[PDB]
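Novice: Once you've had a glance at the structure underneath, I'll fire off some questions.
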Amino acid sequence: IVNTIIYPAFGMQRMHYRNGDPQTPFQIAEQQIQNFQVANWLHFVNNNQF
Amino acid sequence: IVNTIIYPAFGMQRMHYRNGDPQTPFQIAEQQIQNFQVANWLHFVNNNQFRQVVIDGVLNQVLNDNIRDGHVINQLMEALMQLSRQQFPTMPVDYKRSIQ
Amino acid sequence: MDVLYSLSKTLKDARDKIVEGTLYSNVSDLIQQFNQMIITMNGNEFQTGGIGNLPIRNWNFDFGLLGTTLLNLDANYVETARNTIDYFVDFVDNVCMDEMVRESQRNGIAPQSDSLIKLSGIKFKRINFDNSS
Amino acid sequence: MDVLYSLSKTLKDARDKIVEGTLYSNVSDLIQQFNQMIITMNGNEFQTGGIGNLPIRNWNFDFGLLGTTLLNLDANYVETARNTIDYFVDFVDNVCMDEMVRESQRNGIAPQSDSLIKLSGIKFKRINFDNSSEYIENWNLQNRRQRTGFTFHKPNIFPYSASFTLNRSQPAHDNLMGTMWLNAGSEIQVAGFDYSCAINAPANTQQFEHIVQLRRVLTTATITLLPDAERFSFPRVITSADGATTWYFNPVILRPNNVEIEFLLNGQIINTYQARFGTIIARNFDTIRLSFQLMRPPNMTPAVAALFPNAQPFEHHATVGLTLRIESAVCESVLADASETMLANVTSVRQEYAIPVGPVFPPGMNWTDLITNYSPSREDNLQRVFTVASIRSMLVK
Amino acid sequence: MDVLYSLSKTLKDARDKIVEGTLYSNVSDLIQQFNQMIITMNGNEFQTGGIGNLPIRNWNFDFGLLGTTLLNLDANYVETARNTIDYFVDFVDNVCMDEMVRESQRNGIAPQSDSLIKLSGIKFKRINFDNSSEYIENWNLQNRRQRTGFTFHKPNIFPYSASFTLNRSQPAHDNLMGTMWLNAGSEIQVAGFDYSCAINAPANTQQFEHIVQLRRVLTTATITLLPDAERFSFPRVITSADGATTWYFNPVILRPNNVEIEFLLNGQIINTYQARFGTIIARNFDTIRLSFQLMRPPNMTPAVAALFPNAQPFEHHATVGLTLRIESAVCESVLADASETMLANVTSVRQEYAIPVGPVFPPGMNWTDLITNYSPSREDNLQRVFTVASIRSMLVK
């Protein structure tokens, strides 16, 4: 999602996002780009649990 | 073992390990490991030198072995307990999963 | 005892770092610590006071943890939190005061109050943190 | 306002935790907060100054973010950062100073300057963080209307007052009885004198009393009380009450008899100490009352007897006194004390920029005048102004 | 240097946040920083001591690291850690002390010891972290050539000086006029005396003046100014200026007339106060000038008139005085004050280890001698040495 849907048509490409296994990939997109609507999704999804 | 195990899955030296030819690479690992369980294995293993000293039933030097090992066994119990806390991060998932 | 300490730095670093407008991630490491507490507590009941003019108030715990609404907190988040803090504050005050009056010749270096004696219990040690005071 | 606070702790915890070396991981939580700021700012425009000798300065924002990439920090990383910080520092300074000068009667609590008024705006609230700085800590608790409180060493609660009261006097001022004192800062010295050495007094004892009313309640005060008032133990030539002439005071000191100190709150005795010198605790009071007596010595060696004749002239004047010093205390209202630089910071910025006298504060931020008529407006303005001074001192000293 | 700092805050924030029980995710960011260190160190050898009675202990490094697993900490975890910390503590102590004694005329601002010189090395920079300790904070801001600044309660700016100046005297010392004073620490007391009570003086007024030149500028000073100099209000027998005889001082105190205090900076009046007693602010000054007068009382009751005859002998000596105390102030240079233990720490370590007198500091780190000739070299060495003392006090008190 991060590398083919949100960055790539949100003028945020620049670095087609390089990830090399372990840590959390949604997560890190959160503290990277700014936009509120986009920004709430991230925290709610990421830290969403049972 | 050292490389493709412990060190990284345990998160410690992510510098995997560089050896030329000191005196017992398996050992030295000790001096710098922060988890006692792990740490005892090391000295015991790098020792257990096959306690080469015996003169029984009249002249029978038969390099003996630890009562410990013998049937005190625990060594095993400890070899396990140390294993019981090697379950963690660093690289891809299918890794820890499979290994542990 | 050390237990006690935490309880506070928890609240301070709380009533301080938790305000209308800070990014979640500035408290991620904190939030956690907090919840951890609530858990260990809930269920157990306490008695403070019972000496001189000091009132005997009974404290009981029954609290819900903390959400995590993303991207800087909304006012609403705070108020629902502050309400929970205020019960702990008014608590600790009563806890401190109760152990701040008892004295003992033999062992006057350990906990006296029914309130604190219970804290030194092992099942609570799980809280201790940031001992910089 | 709280906004403002952050701006600093941001920079401090910044100009502090960001240096050639350290691991990213120690600042990860920080870096973020920072950027978040730049964003909210960029695009906006400001204006500070314009009053008195204060320069007018405009500021704009258009800055790049921070490399959340790297593992460790290389020198180059810092310098490109420090360059951005320095613009904010030089900024805040100008922001503080600009709001540290304006006063206001009606609402002397809320913001004044065009600079800050704009900050209280909602769109900036996205910046608050880590309010452990004692002052802001109390700024909040007061908004929510709750029990505040500060800490002071040698507080400055007593407006300067140095005077006397003659309870018995006559034109020649050769047989006086009364008290003289000095109330200033955190100290009180008071002496009771009786030229006649209680020769005709009931039980040969003259009673004295000194009452001091604080303008604000002090709680948890650690106090030193000592017998004798050294300040009033030496020969003096003093102006008469009407200023028409001068009298002579030639003291000889005796121990104060039946010393009783009362710390009252709304007329009620909260703490009372009878002849206890050394360190005493006064836990909550708005008034101090010192009562002490001069008792004519019932037995006197010749040398002593010679000082106290049965008839005038009375040449050696029997004097008893007390000294009381408030070492530390807590007050719900801001006050000047012997350690904090707040009053000095506010007073200094106003003096340096030739700020005109306003409608709230006395000329020169004079402490005695301020504490003497410590109105609600002066206190709200003082607290606002002290809190800003404390925010400023986190970066600029 | 900055390196050094870290080493500690590392240990403190360590011996503090690492306790039986706490949740790991409170130290995740910390743990890391720690390990990072061990690494950089291991494989290095050090040596401290070698001077005076300072032992020469040697150190080596070779340590394992720390687990990262475990939701919470088990007792066992701590003890295996504390054992490693204790070697670093006992280390740093020896490191501090070793660099806290050496002085260098040349670069008394640079590292000295074989121990530290090695630390400033680049390969160690990978350890820096969290510079919020007031002293280091200022160490940096200076190294970058910028505006420093510190905080002091009752600063120690005045070298001890207790003397007098006779403006009118004669062999018998029976009709003197002049001033006597005590400048020490943060306080000044000065008295002006005129045995003749200005009987033949123009307007029956004798002018006095006392000037004190600070060795460093003080800014944002909160000051208490009170009339009278109690220290010079009692009878004294004093040595004559030439030491050949002794004179008698028998004071009687009058209120100082036309009191004017000026706080000057480079000859310019920055603050001036006319007869204002109590709390005053002096925002930036390198000199204090106190001017005051003795005015013969125009109207005197008999008792007063009797003290001041038209002709000698003059037996009661008219005296006026002032007392000034700097409660708090900011200085761009380090100074001793009434609260900080820096001077005492440095002086104490040197005394305990019998450190020989060096080329920079006066014998015994004598404060009066130091502040009297506060050269750039002494200040740079003092700052280095004070900053190290402050780093040490984070762990060892």
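All residue numbers here begin at 1 and follow the chain in the order shown.
Just so it is clear, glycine is given a Cβ too, placed from its N, Cα and C backbone atoms.
In Swiss-Prot, a mutagenesis experiment is listed as C:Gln32 to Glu, annotated with the note Complete loss of in vitro DLP transcription activity, no effect on particle assembly. Among the mutagenesis experiments that Swiss-Prot reports, C:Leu65 to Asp is described with the note: Loss of in vitro DLP transcriptase activity, no effect on particle assembly; when associated with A-70 or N-70. Loss of in vitro DLP assembly and transcriptase activity, and almost complete loss of interaction with VP2; when associated with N-71. Swiss-Prot lists C:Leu70 to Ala among its mutagenesis entries, and the accompanying note reads: Loss of in vitro DLP transcriptase activity, no effect on particle assembly; when associated with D-65. In Swiss-Prot, the entry for mutagenesis C:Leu71 to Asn states: Loss of in vitro DLP assembly and transcriptase activity, and almost complete loss of interaction with VP2; when associated with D-65 or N-70. The structure shown retains the original residue.
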Novice: Looking at the mutagenesis positions C:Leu65, C:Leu70, C:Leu71, which one has the fewest other Cβ atoms within 10 Å of its own Cβ?
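Specialist: Counting other Cβ atoms within 10 Å of each of the mutagenesis positions C:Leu65, C:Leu70, C:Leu71, the minimum falls on C:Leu65.
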Novice: Using Cβ atoms and a cut-off of under 8 Å, determine which of the mutagenesis positions C:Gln32, C:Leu65, C:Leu70, C:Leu71 neighbour chain E, and list them by sequence position, or give 'none'.
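Specialist: Qualifying residues, whose Cβ lies under 8 Å from chain E: C:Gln32.
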Novice: Around C:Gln32 (mutagenesis position), how many other C-beta atoms are within 10 angstroms of its C-beta?
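Specialist: A 10 Å sphere around the Cβ of C:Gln32 (mutagenesis position) contains 15 other Cβ atoms.
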Novice: Rounded to the nearest angstrom, how far is the Cα of C:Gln32 (mutagenesis position) from the Cα of C:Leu70 (mutagenesis position)?
Specialist: 15
